[PDB]
Structures are given as structure tokens and as C-alpha cells.
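> One structure, pasted below without further comment.
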Amino acid sequence: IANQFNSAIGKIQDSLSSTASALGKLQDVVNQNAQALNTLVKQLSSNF
Amino acid sequence: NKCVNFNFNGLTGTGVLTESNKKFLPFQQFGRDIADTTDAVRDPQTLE
Ligand SMILES: *[C@@H]1O[C@H](CO)[C@@H](O[C@@H]2O[C@H](CO)[C@@H](O[C@H]3O[C@H](CO)[C@@H](O)[C@H](O)[C@@H]3O)[C@H](O)[C@H]2NC(C)=O)[C@H](O)[C@H]1NC(C)=O
Ligand SMILES: *[C@@H]1O[C@H](CO)[C@@H](O)[C@H](O)[C@H]1NC(C)=O
């Protein structure tokens, strides 16, 4: 049970060292605030 | 390097002027930000 746990914590560490998209839940929440502000700055270019 | 009410060629504003390192081509008088607002100018009496 200790070897299986220690190995599974090892798989988490290697998985987080390998793929990007797993943290997309958090990165998308940063990207949406950044995109909303980039859009609000762009609207200062509209003539209306 | 002081805040001033600047006016170049009738492009009035308020800001602190500074020595830039942008390379405006001979046909360009103003440089613009993402918000269509002027963030560099070539001076009409010395071509810097
Ligand atoms: C319950 O599942 C366990 C796997 O999670 C399993 O443990 C594994 O048992 C085998 C041997 O039966 C080990 O195989 C390796 O053994 C040595 C290295 O230690 C090598 O000489 C072999 O070539 C082979 O690589 C596994 O290492 C071992 N894994 C772990 C995490 O201990 C149990 O045997 C299973 N128990 C029952 C009762 O079925
Ligand atoms: C403006 O005035 C200076 C100093 O009198 C003179 O040297 C310069 O040639 C003038 N600028 C232009 C663009 O000719």
C-alpha cells in the first residue's frame, strides 16, 4: 500500500512534468480575464 | 523627463516625454498603441 501510494505520487509528478493541457481549468480563467481586458483596451479604437 | 502639456504639429496631449529607440521611417510622424493613442512622436525641429 505504501509502494503503490509512493509510485502513484511519482506518476502525478511525471504527468505534471509532461502534459500542458491538464491545468487548462486554471489557465482558461487567466486567459478569459486577459482577453476581456485586451478587448476593453481595443474598444478605445472604435469611432462609435 | 517631466510631465508636460505637449503639442506636436497640433497633436495636443499630456504626458512625460522621453528619449525613445523606435526607428520611424522618413514618411512617419507618429507611433500608436493598441488603443489607437499616440505613444511616440518625431519632433518637427530635430528629427529624433
Ligand atoms: C497485488 O497487486 C500488486 C501490484 O500493484 C502485486 O505486486 C507486484 O508483484 C510482482 C510479483 O508478483 C512484482 O513483479 C516484479 O518483481 C521483481 C521486482 O520487485 C522482479 O524480479 C520481477 O521481474 C517483477 O518486475 C511487482 O513489482 C509488484 N508490484 C508492487 C507495487 O509491489 C501483488 O503481487 C498483488 N498481490 C496479489 C496477492 O496478487
Ligand atoms: C531649425 O532651427 C535650427 C537652429 O536655428 C536650425 O539649425 C535647423 O536647420 C532648423 N530645422 C530645420 C528642419 O531646418
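By Swiss-Prot numbering, chain B shows 536-583, in order.
Per the header of the entry, the method used was electron microscopy, 3.1 Å.
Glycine is no exception: its Cβ is also placed from the backbone N, Cα and C atoms.
Sharing the features that Swiss-Prot gives for it:
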- B:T547 to K: In strain: Omicron/BA.1 (VARIANT)
- B:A570 to D: In strain: Alpha/B.1.1.7 (VARIANT)
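Locate each feature and note its surroundings.
For the recorded site, B:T547 (variant position), the DSSP three-state label reads strand.
For B:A570 (variant position), the number of other Cβ atoms no farther than 10 Å from its own Cβ, over all displayed protein chains, is 12. In the three-state DSSP scheme, B:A570 (variant position) is classed as coil.
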> Who sits close to B:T547 (variant position): which same-chain residues at least 6 apart have their Cβ under 8 Å from its Cβ?
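Expected: B:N540, B:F541.
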